[PDB]
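Data first, discussion second: the structure below is written as structure tokens.
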Amino acid sequence: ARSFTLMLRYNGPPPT
Amino acid sequence: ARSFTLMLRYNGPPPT
Amino acid sequence: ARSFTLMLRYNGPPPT
Amino acid sequence: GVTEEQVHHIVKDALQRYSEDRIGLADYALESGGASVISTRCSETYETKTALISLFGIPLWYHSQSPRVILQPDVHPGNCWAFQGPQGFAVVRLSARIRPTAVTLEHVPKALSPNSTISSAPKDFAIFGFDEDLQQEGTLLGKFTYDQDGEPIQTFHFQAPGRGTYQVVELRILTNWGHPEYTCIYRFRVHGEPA
Amino acid sequence: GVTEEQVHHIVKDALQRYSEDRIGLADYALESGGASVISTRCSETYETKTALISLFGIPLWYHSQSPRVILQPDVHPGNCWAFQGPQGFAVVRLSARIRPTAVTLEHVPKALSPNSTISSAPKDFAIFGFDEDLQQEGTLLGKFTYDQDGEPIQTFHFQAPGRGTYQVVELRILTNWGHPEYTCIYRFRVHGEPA
Amino acid sequence: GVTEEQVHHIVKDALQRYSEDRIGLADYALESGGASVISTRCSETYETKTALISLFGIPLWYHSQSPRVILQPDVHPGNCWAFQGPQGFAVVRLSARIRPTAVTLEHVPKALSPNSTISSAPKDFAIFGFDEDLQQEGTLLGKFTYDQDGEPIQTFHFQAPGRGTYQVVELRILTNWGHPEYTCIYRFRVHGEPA
Ligand SMILES: [K+]
Ligand SMILES: [K+]
Ligand SMILES: [K+]
């Protein structure tokens, strides 16, 4: 079956 | 939907 | 429940 | 000549720079720091159907690298995003709004490649900034050339940088080093001054 | 001065130490070696809702770093566990029962951080050992301070170590370096003598 | 003696070799470059049931390392494939058909192991090539010994290499360094000349 990827989007900075 | 994590627990040493 | 692994097989080279 | 203590200081400094993401500059395009691709605004991914993921021997789906991987530090051979042909582009929402001062591109070393050639590497490229996050018309920040005969990691300083700020940038690949099927991007970094 | 052969030996030794997890000490808190967090005995994770995981453009769930990541070697910016405020704690079942002799804490380098500041870093901290694995009252093994002006990786030797053994330890963060919202822990290591 | 400029050149060259997968040789067994295991032709994985994966506290499944991990670069303690006893084998489809010239095996350093011992390391081993991809009878390419007292990464050159090509190879472990339960393989590389 088809190809594939989880997508990640930020709308603000994560903790660093 | 909500946040998330697989949890890993050892009850003994893995091979190293 | 039982043990586990995704398997990866190539039949040709990926882009490098 | 040099003293033993001096040699140790030189080595210590060199390894500290090595450990600081090799180049010692903060990367506002690093995914784990908060950057992300705008997938609808990148080139279509080159899909090859040579990598098959399965379970218990039963077929499942094909494995391909998405544009996210250009924002990720692992750069072993094949840990790269590929698009078809020698022209392509990727749009990145940086982790913060910055005044860009430099970008960095890297490719796999020749020593780790068959025949010591890296023809899939990007060659001429251009960087655009999008003043308003949702605008579709970008401002040219700089044009550069990745040198296939240079060091694997190459940093490019905006020659006359014009201090406004941006959070959305585009990497536009204009040519590659001759691969007839695809171009491979291992990692793209953006450096600059925060607010 | 020094000879050429001597310089090569110095560099060889330095890179070998670099390759041995930088510090050349076995880490009984490393997750892949058999360590794990006791999640019900850690601080609540700081949940931010700024990182969204999706499929085909359809929203799914939020991405956050769990306490497991303090036992994992990747320490690029953001590959850290965060809790709310300047006080928090994590409880770890080590991979074996040991006599602890030192702990190591590291943070992202200033050079890779905006404004060259790391205010989310832990400052004062304490290490406790739980003689019986299930007991809730711990024994103080040592109190230390992570120096924001020091090297990114810092190792702390138990000043007068009192040789009994432990498999369950607690990292208790008492203060941070001034961040008003959270504290970030990149990686915690525990060193000592096995049975 | 040596000059300061000479010391800097030595360090620069050493770090460049370090960055080129430590040894500066292309690896046709690297999974990300296109290599893969033939799972039905490897030894059964040593299953231990000590690592439990769960969700919200509810048990799910056991975690074990598959033969794929011998083709992956992370070699922190426990990032290794284990089989039962001191004899085992793995079959790999290389990323391209090559004339093999060398193989590389590595193990975790003694410094990162309890008691500074690595008894689970492979000792005597042999490499076979399968001229036709689907044939079951292999040709001996070389026999070597991984030295537990040597450097963690060891490269072995085929002493009198007999130039035909292969894409399917077998790593056959004949003995280990004394571990009574299992043998652990951290990473296996194959080097040679492409067509
Ligand atoms: K990458
Ligand atoms: K980490
Ligand atoms: K591995």
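Swiss-Prot numbering applies to chain E: residues 522-716, in that order.
Placed from the backbone N, Cα and C atoms, the Cβ positions cover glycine too.
As recorded in Swiss-Prot, the features of this protein are as follows:
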type	residues	note
MUTAGEN	E:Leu536 to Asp	Disrupts interaction with SYNE2
MUTAGEN	E:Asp542 to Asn	Disrupts interaction with SYNE2
MUTAGEN	E:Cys563 to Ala	Decreases stability of the SUN2:SYNE2/KASH2 complex under tensile forces and inhibits force transmission through the complex
MUTAGEN	E:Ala603 to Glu	Decreases interaction with SYNE2. Disrupts interaction with SYNE2; when associated with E-641 and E-703
MUTAGEN	E:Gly609 to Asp	Decreases interaction with SYNE2
MUTAGEN	E:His628 to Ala	Disrupts interaction with SYNE2
MUTAGEN	E:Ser641 to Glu	Decreases interaction with SYNE2. Disrupts interaction with SYNE2; when associated with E-603 and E-703
MUTAGEN	E:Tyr703 to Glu	Decreases interaction with SYNE2. Disrupts interaction with SYNE2; when associated with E-603 and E-641
MUTAGEN	E:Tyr707 to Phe	Disrupts interaction with SYNE2, impairs localization to the nuclear envelope
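The Cβ neighbour count for E:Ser641 (mutagenesis position), using a 10 Å radius and every protein chain shown, is 24. Considering only the mutagenesis positions E:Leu536, E:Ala603, E:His628, the residues lying within 10 A of E:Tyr707 (mutagenesis position) on a C-alpha to C-alpha basis are E:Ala603, E:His628. Comparing C-alpha positions, E:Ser641 (mutagenesis position) sits nearest to E:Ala603 among the mutagenesis positions E:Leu536, E:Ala603, E:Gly609. Remark: E:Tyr703 (mutagenesis position) has E:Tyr567, E:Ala603, E:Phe604, E:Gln605, E:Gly606, E:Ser641 as non-local neighbours, by Cβ distance under 8 Å and separation of at least 6 in sequence. Non-local neighbourhood of E:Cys563 (mutagenesis position): E:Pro588, E:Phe604, E:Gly609, E:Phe610, E:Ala611, E:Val612, each in the same chain, at least six residues away, with C-beta under 8 Å from its C-beta. Secondary structure at E:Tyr707 (mutagenesis position), as computed by DSSP, is coil.
The subset of mutagenesis positions E:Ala603, E:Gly609, E:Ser641, E:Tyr707 lying near chain F, with Cβ atoms under 8 Å apart, is empty. A C-beta separation below 8 Å, combined with a sequence spacing of at least six in one chain, links E:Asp542 (mutagenesis position) to E:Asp548, E:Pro594. Listed mutagenesis positions: E:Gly609, E:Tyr703, E:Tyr707. Those with a CB atom under 6 Å from ligand 2: E:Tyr707. Each of the mutagenesis positions E:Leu536, E:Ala603 was scored by other CB atoms within 10 A of its CB, and the lowest score goes to E:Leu536. Proximity to chain A, taken as a Cβ less than 8 Å from one of its Cβ atoms, holds for E:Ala603, E:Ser641, E:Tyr703 among the mutagenesis positions E:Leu536, E:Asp542, E:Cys563, E:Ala603, E:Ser641, E:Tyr703.
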